[PDB]
Every structure is written in structure tokens, then in C-alpha cells.
Amino acid sequence: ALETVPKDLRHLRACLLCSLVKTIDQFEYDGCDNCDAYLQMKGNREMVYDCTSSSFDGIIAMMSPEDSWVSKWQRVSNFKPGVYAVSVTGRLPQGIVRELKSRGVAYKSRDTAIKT
Amino acid sequence: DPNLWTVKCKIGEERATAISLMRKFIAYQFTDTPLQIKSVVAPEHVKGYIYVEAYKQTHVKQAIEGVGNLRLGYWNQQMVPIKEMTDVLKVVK
Amino acid sequence: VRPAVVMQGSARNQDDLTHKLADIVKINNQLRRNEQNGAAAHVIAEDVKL
Ligand SMILES: [Zn+2]
């Protein structure tokens, strides 16, 4: 969906749960295309800031997750087409991790960077 | 599984070029000339080219046709060695 | 062996060997940083070729 594509290069953020990359304004207007059913950040800039990070490294433009090795490596093959980060710095708040777990949504860190 | 190919890109325009390529794919996805590439990666510190995942180089050429930033990458794309294929997504810190 | 003589004006002109060693040191430093930090080794390859 075109609405999913980042509208510009300013104030990009990456979802800490799925690594989808969009602008802060796009997260506010539409939420996360993948996680918004669970995170419900649409209409709440603070929730967007809680679930997304401005510190990320690299991006991956994933269009056909069902026919890509990259999507398997990145564990995004079940998500919607969109722009994703290679690595995301940060962690979801403990409360959000706990609620996800209580709702059957497991959280695996999207920080893939080799640290030292 | 498809392969990855390097494509020369205007330096500093890699992210913008990837975004243009997704907009192009989305525009053409319901046409009779869809893009057959599988992904594009612009690593954080790579300068002057992008990586495109596709099964065929010809699919890469067809996808990147008309993309000004890739005009110098239109005629030749280099295959990423499979043993080095995972290095494309490594982000050391 | 590579005297930097002044041209007709005052700017110090460098020798051809100096310019070549400068290019060598540029790519050498670039490759050294690309091996000091994980650079996917593709750039490392291209760098070694250059
Ligand atoms: Zn998400």
C-alpha cells in the first residue's frame, strides 16, 4: 500500500516490534501497518514515541515477503510490504512487553547489531 | 532463493532511490508490467550503490529501467557471492 | 624524489608521485576503517582491488 511508504526522509522512525519504518506523522495518522491492532499508537504521538525509535541502522525495502530470503533472515516474511530497518536500537516498555505476552504476542528484540 | 546484485546508484541517494523503486512497484503492481525483483537493501554505511534481491539480473534491469539514480547501474549489476550474501545485512556496533 | 615545486604563482604544486601516494593513502585508510569495523567485506574487496 502506498500509504505504507515513508512520505519523506525527515523524522523517520522504526517500529520496535516489527522494524517497519515510517515517519512520525505517518505513524500518528495511520499507526503501524503491522502492529497497530495490538499497539494502538494511531492518534497518540506519545504512544508512537514509545513504540518506535529514531535511532536505527540501515533499511530494508521489503515488497514480496513471501518470496524473499531477506524477509526470512529478518523475520518479517509474515508482515506487510513496507520499509524496514536492518537493526533498531531500543526496547519496548516493560508494560507493553507484558501486555503483548498476556495477549499471545511474543517480543524478540529487533536489535540485530553485533555489539563489539 | 533469489540472489543479490549490486547496482551503482548516485552517491547519497540510495535511500531515496529505494523509496522511488517501492513507489514504482506499488504503482505498477496491478499492471501487466510488474517488477519481479524481491528486495532492495541500502546498508547504513554503503556509498554509491544499492543491493537488489531478485532471481534474474534481467528482472533487475527491467525493474531499474527509468530510475535516474540507477542510470549508471543500468547496464551492469554484480552478483554478491552467496558466502558473503549474509554480510549485506550485518550491522556492527 | 618528489619535490613539490611552486607553479608560476605561489601555490605549492605536488609531484605526480605525491598525488599517487595521496590516493593510495586515501584508499588505504578507507580499507583500514572498513576492516576495523564490519563493512560486509564487499567494500573491503572492491577497496583491495582499487
Ligand atoms: Zn510494527
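Residue numbering in chain B adheres to Swiss-Prot, whereby the residues present occupy positions 176-268 in order.
Heads up, header says this was done by electron microscopy, 3.3 Å.
Placement of Cβ uses the backbone N, Cα and C atoms for every residue, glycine included.
In Swiss-Prot, the entry for mutagenesis B:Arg246 to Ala states: Reduces the affinity for Pol II elongation complex; when associated with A-247, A-249, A-250 and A-251. The structure shown retains the original residue. In three-state terms derived from DSSP, B:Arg246 (mutagenesis position) belongs to a helical segment. There are 14 other Cβ atoms within 10 Å of the Cβ belonging to B:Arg246 (mutagenesis position).
Long-range Cβ neighbours of B:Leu247 (mutagenesis position) (same chain, at least 6 residues apart, Cβ-Cβ under 8 Å): B:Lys183, B:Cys184, B:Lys185. Here Swiss-Prot describes B:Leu247 to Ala as a published mutagenesis experiment; the accompanying note says: Reduces the affinity for Pol II elongation complex; when associated with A-246, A-249, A-250 and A-251.
Annotation for B:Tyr249 (mutagenesis position): same-chain Cβ neighbours under 8 Å, separated by at least 6 residues, are B:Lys236, B:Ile239, B:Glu240. For the mutagenesis of B:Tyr249 to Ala, Swiss-Prot gives this note: Reduces the affinity for Pol II elongation complex; when associated with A-246, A-247, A-250 and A-251. The structure shown keeps the original residue.
Sequence-distant neighbours of B:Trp250 (mutagenesis position) (same chain, six or more apart, CB under 8 Å from its CB) are absent. A mutagenesis experiment is reported in Swiss-Prot for this position, B:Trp250 to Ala, and the note states: Reduces the affinity for Pol II elongation complex; when associated with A-246, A-247, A-249 and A-251.
Among the mutagenesis results in Swiss-Prot, B:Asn251 to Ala has the note: Reduces the affinity for Pol II elongation complex; when associated with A-246, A-247, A-249 and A-250. The residue drawn here is the original one. With a 10 A radius on its CB, B:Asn251 (mutagenesis position) counts 12 other CB atoms from all the protein chains.
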Secondary structure of B:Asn251 (mutagenesis position) (DSSP, helix/strand/coil): coil
